[PDB]
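S.K.: What follows is a single structure, and I will ask about it in a moment.
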Amino acid sequence: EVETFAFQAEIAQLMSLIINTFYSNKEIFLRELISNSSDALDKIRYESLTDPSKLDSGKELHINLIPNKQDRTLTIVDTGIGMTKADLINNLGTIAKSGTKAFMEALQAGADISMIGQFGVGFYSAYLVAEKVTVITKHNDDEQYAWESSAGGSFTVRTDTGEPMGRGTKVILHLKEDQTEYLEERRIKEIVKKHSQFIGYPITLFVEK
Ligand SMILES: CC(C)(C)c1ccc(C(=O)CC(N)=O)cc1
């Protein structure tokens, strides 16, 4: 059973701006997603100090980068706190409304798209390089869900029947045809070294078989 939702108008407008604006410095999408993963890992680490059972779903706190040239996907996996169904459908987009407005006004005033993370809506920078984004997520207090959107004003949410993840989030970037450089090991290494060198969790870049 698949549920289809409309983005709020302001978020759809943000997504269109990211997709349509000419802006060559697309590589910053990875910094934003890794920063998001680091934030989710910080949250489960903090919560597990006052409740160690919150790590019964997995003790390891890490980030994995998995390219797949056959599927033309780049997957960012973390074992952070995960997201509830309410997070996916309503809470996070509601919060993003204010950051989107502030980001819009900053852009009109001289800012550029690389500053998106200073406004708290860095997830949507995924559409700099992806034609479709799939988010698989598992929070301790909810079931495993799959969120998905190719923009165009709508997204879907369904219960995920695939491999159980334990806890955390996978962001699967279905890359645009002209953005396959982000599947190359040397290119991902360069970007992580440039923009994510001090992330406080191990980042493992998987190799293709
Ligand atoms: C579309 C889903 C529900 C996956 C999502 C996730 C995160 C955010 C943010 O705006 C927070 C951030 N980027 O750190 C907004 C929406």
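Following Swiss-Prot, chain A shows residues 16-224, kept in their order.
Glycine is no exception: its Cβ is also placed from the backbone N, Cα and C atoms.
What Swiss-Prot records for this protein is below:
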- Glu47 to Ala: Strong ATP-binding. Strong interaction with HSF1, HIF1A, ERBB2, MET, KEAP1 and RHOBTB2. No effect on interaction with TSC1 (MUTAGEN)
- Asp93 to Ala: Impaired ATP-binding. Strong interaction with HIF1A, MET, KEAP1 and RHOBTB2. Loss of interaction with HSF1 and ERBB2. Los of interaction with TSC1 (MUTAGEN)
- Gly97 to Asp: Abolishes ATPase activity (MUTAGEN)
S.K.: Could you say whether, by DSSP, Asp93 (mutagenesis position) belongs to a helix, a strand or a coil region?
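M.R.: Note: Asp93 (mutagenesis position) is in a strand by DSSP.
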S.K.: Could you round the CA separation between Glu47 (mutagenesis position) and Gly97 (mutagenesis position) to a whole angstrom and send it over?
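M.R.: Here the two Cα atoms are 17 Å apart.
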S.K.: According to DSSP, collapsed to three classes, what secondary structure does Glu47 (mutagenesis position) have?
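M.R.: Where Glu47 (mutagenesis position) sits, the three-state DSSP reduction gives helix.
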S.K.: Per 10 Å Cβ neighbour count, which of the mutagenesis positions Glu47, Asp93 ranks highest?
M.R.: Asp93
S.K.: Going along the chain, which residues six or more apart from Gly97 (mutagenesis position) have their CB under 8 A from its CB?
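M.R.: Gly97 (mutagenesis position) has long-range Cβ partners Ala55, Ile59, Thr152, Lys153, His154, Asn155, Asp157, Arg182, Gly183, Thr184.
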